[PDB]
Structures are given as C-alpha cells and as structure tokens.
Amino acid sequence: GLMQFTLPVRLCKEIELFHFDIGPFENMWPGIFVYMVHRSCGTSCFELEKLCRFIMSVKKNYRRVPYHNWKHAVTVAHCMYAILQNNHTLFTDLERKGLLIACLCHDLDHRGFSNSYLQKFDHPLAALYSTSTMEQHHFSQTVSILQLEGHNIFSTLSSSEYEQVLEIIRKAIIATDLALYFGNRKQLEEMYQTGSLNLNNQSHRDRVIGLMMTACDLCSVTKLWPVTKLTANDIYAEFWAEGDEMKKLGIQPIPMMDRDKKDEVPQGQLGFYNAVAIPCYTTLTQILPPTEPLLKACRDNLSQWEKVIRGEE
Ligand SMILES: Cc1nc2c(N3CCCC3)cc(Cl)nn2c1C
Ligand SMILES: [Mg+2]
Ligand SMILES: [Zn+2]
C-alpha cells in the first residue's frame, strides 16, 4: 500500500520528457511502466500483485521481432504518459487507466508483418478479421490476458465502468491501424478549423484519443536523432523481411519493403515525415497545445534525414 516505485535520478527526471528512451535494460521496463501508472493514475488504480502479473503476461505474449516487440510496447506507453502528464485535467480517471494499458497491449502477439501481408498470404487471421486484422487480434489478445486468473486489473470497477474501460481500450487499439489515421486526422483538422470540435462529444474524444495513439505509436520519429536513426534500422529490418516474404509469394513488394533498394531509405523517411508524422503531430499540437515538443522533435529529425541525402551524414 505504501510501496512507491522510484527511479534513479537521471531516469526520474528524463522520464517526464517526451523524448525519453527507456534504455537497453529489459528488466527495468516493467518498473518504468508501473512507475508511470502510479504517477499518471494513482498508487491505487490497480492492485499491485494483479498489475505485475498482467505486465509479465503481456510481456510473454510479445515476440522477439526486431521492432514490434516489448520495447516498442513500453516506448508507446511512455509517450502516452508524457501526453497525459502535460494535459492533467483533460482526461477522466478511466481514460488515464485504460490508455496506458491500451498502449502496452496495442501490438500484442505481432509477428512483424503488415495487415497487407496477412491478406496476400491468406493467414487465418485475415478470414476472422477482414479489416484492421492485426489490430483486432491485439485487442482480442488483451481480453484473453485480462481473463487469466489473477490478471483482472479492472476487477474493482463497476459493471459499466469495466465496459467503458474495455471500449476505450478497443477503440484505442483499432486506431493504431494507420489505414484509419488519414481520415481520422482530416476530420480532426476540419472540426478544429471550423470550431465544431467539442471534447464533451464522446465521438470527438474518440477521434482525439485515436490521434494520440497514432502519435504515441509513431513516437520513434520524435526521439534524439541517434535513437530515431537506430530504431529506423529495426523498423526497416521487418519491412525487408516482409519484402522477402512478398517475393516468396511471387510479388514485387513496394520499394519501402525491398532490401535491394536500401539506397532509397532517406527519401522514404522524407515521404513518411511529410505524408504522416508532421501532419500527425501538427494536428495533435493544435488540439493539445502542450504536445508541441513531439512536433518540434519530429521537425528536427526530418531536418536530420534531409542532411543524410545531402551527403552531410
Ligand atoms: C515509426 C515509423 N513508422 C514508419 C512507417 N510505417 C508505419 C507503419 C506502416 C509504415 C514507414 C516508414 Cl517508411 N518509416 N516509419 C517510421 C520511421
Ligand atoms: Mg500495430
Ligand atoms: Zn505499434
């Protein structure tokens, strides 16, 4: 009951910042996450014994893939923590509870392949879920782990609070399907620019939580350049594997996923920052002003990719 998780001084300080890297010590990530829940939500949102057993089951159900791994899960959860801490009063007791869990769980049991690859390979998951294939599977894995004995961290909620939190987590996880991001952001642009945007409108909150999830999910583009650059390796290692598997199915993969076209990476980062990242953190900063650091870091790293092309690194 009186057991405050504390971190070494540098982490204690650095963790509050958007650009925090959680480090190479796997065995500290669970304590980083519990620390984040306690400061975000309260020391009493969750029975500690249930929380810990949930975290270790979630961890076990992430695979040893180069990017879509347990490190990713905790990285996206920490970005959500930074957003929630710099916007204290805008979110309910339940949204704070559900969104960190949503982020930790958001890529559960990912195999390192796009929804696109499942559809062309004709994976059973693509017959069970026609759109947002992996994302419906991720949510489905969350519920499975929540129903393991001694793993219901939401046990103390009412019947209707429990249903509310599982619906926050479902929409939060579906929103990480980047196919849905584009429309979601355009609608948020329009609504904020005409003044229609209203945070008491539940369907408007949903869109804003949706955009936060894209932002946290893409947060590797908002790090110090050496972190961004080294994560890009892990990211491309999956794409090139998936490209290999597309070729095995007798299909030329998009150049992004083609490991013969490594030369084109810097320009592909350009495309991505201009088409996806900058628009994402631009619209997010308009809706949620204290998140500007994400936009500024994203801009700084775009500038760093421009420099790679110009042969200045
Ligand atoms: C975080 C991040 N995500 C991507 C990404 N995708 C998002 C998921 C599907 C495509 C594409 C590219 Cl080219 N870079 N990139 C980065 C840096
Ligand atoms: Mg995903
Ligand atoms: Zn993700």
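Shown for chain A, in order and in Swiss-Prot numbering: 724-1036.
Going by what the header records, the deposited coordinates were determined by X-ray crystallography, 2.3 Å.
Any Cβ shown, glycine's included, is placed from N, Cα and C.
In sequence order, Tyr785, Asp830, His833, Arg834, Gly835, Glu961 are the residues of the chain that are 6 or more apart from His791 (active site, proton donor) and have a CB within less than 8 Å of its CB. The DSSP secondary structure for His791 (active site, proton donor) is coil. The active site, proton donor annotation in Swiss-Prot covers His791.
Look at Swiss-Prot and you will find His791, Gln992 tagged as 3',5'-cyclic GMP binding site.
Within the same chain, residues at least 6 positions away in sequence whose Cβ sits under 8 Å from that of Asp940 (divalent metal cation 1 binding site) are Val799, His829, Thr899, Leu901. Under the DSSP three-state reduction, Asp940 (divalent metal cation 1 binding site) is assigned to helix. What Swiss-Prot lists as divalent metal cation 1 binding site is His795, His829, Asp830, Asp940, and the listing cites experimental evidence.
According to Swiss-Prot, the mutagenesis experiment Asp830 to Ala carries the following note: Loss of activity and of zinc binding. Cβ contacts within 10 Å of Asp830 (mutagenesis position), excluding its own Cβ and spanning all protein chains shown: 25. DSSP assigns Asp830 (mutagenesis position) to coil in the three-state reduction, outside any helix or strand.
Here the residue is the original one, while Swiss-Prot reports the published mutagenesis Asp830 to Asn with the comment Reduces activity 1000-fold.
Residues annotated as divalent metal cation 2 binding site in Swiss-Prot, with experimental evidence given as evidence: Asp830.
A C-beta separation below 8 Å, combined with a sequence spacing of at least six in one chain, links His795 (divalent metal cation 1 binding site) to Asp830. Within its own chain, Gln992 (3',5'-cyclic GMP binding site) has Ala955, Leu1025, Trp1028, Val1031 as residues 6 or more apart in sequence whose C-beta sits under 8 angstroms from its own.
With respect to ligand 2, the binding-site residues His795, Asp940, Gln992 contribute no residue with a C-beta closer than 6 angstroms to one of its atoms. Only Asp830, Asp940, of the recorded positions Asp830, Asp940, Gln992, place a Cβ under 6 Å from an atom of ligand 3. Proximity to ligand 1 (Cβ under 6 Å from any of its atoms) holds for none of the recorded positions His791, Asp830, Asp940. Within 8 Å of the centroid of the Cβ atoms of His795, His829, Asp830, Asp940, where the record puts divalent metal cation 1, the same chain has further Cβ atoms from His791, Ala796, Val799, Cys826, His833, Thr899, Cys939.
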